[PDB]
Amino acid sequence: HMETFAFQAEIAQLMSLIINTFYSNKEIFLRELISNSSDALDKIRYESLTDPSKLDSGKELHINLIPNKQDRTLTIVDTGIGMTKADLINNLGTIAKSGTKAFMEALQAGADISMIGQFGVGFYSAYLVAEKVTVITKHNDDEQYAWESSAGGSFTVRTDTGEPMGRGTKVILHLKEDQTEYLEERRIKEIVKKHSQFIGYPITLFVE
Ligand SMILES: Cc1cn(-c2ccc(C(N)=O)c(N[C@H]3CC[C@H](O)CC3)c2)c2c1C(=O)CC(C)(C)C2
């Protein structure tokens, strides 16, 4: 059921750089995950214009931010296009390889870690605040999957048995013990207003 895969040497190096470099502006992780959600939502909305049946799995196009203090998790949920098994194992890793190389060169040339999203590898900014990342996803053409990694050179992929999603992606951030500020209502609201205020989809900040 659960399969284990090795990250490509370039992506393992990217993850080590994110985890090891001293960089206090960690809050940019949220903008990067919301932008990936917005790109996924644009994609399913565009596709539905020529094929309305692509919305049979859900008409609603939104982003939900869910903090859970008992679990120490921050979940970013979207009803976007979702990802297939091939996206999780091969496709996105191929894109991430060229993106990492360009990001690495720019950093040596004086660029900042906040600029990560310009190189299409913004997802890995999750490791600035999370010790473990779980990705639950459902694409129209494939089954529901759970991707997972605590870095260290490997990731796992398995068919997900949890609550069926219909269509979209859930990025669950298992926060580091010193990164619990991102579970606070005031902190999340302040970050969304600062970096993600003009997203073209409704963003609901859930409370506890
Ligand atoms: C790199 C890259 C981008 N992403 C990503 C994340 C969320 C979403 C999301 N919330 O949906 C996303 N969406 C894309 C999927 C492909 C499509 O063509 C555009 C939108 C992409 C990921 C990567 C990786 O190397 C690891 C990973 C687990 C496959 C996730």
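If you go along the chain as it appears here, the first residue is 1 and each next one adds 1.
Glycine is treated like the rest: Cβ placed from N, Cα and C.
Under 8 Å, Cβ to Cβ, and six or more positions away along its own chain, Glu32 (mutagenesis position) finds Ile116, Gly117, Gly122, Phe123, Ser125, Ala126. Secondary structure at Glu32 (mutagenesis position), as computed by DSSP, is helix. Swiss-Prot gives this note for the published mutagenesis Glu32 to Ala (Swiss-Prot position 47): Strong ATP-binding. Strong interaction with HSF1, HIF1A, ERBB2, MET, KEAP1 and RHOBTB2. No effect on interaction with TSC1.
Taking all protein chains in view, 27 other C-beta atoms sit within 10 angstroms of the C-beta of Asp78 (mutagenesis position). Among the mutagenesis experiments that Swiss-Prot reports, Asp78 to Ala (Swiss-Prot position 93) is described with the note: Impaired ATP-binding. Strong interaction with HIF1A, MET, KEAP1 and RHOBTB2. Loss of interaction with HSF1 and ERBB2. Los of interaction with TSC1.
Here the residue is the original one, but Swiss-Prot notes a mutagenesis experiment at this spot, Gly82 to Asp (Swiss-Prot position 97): Abolishes ATPase activity. Counting only same-chain residues six or more apart in sequence, the Cβ atoms lying under 8 angstroms from the Cβ of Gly82 (mutagenesis position) belong to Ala40, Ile44, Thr137, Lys138, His139, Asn140, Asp142, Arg167, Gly168, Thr169.
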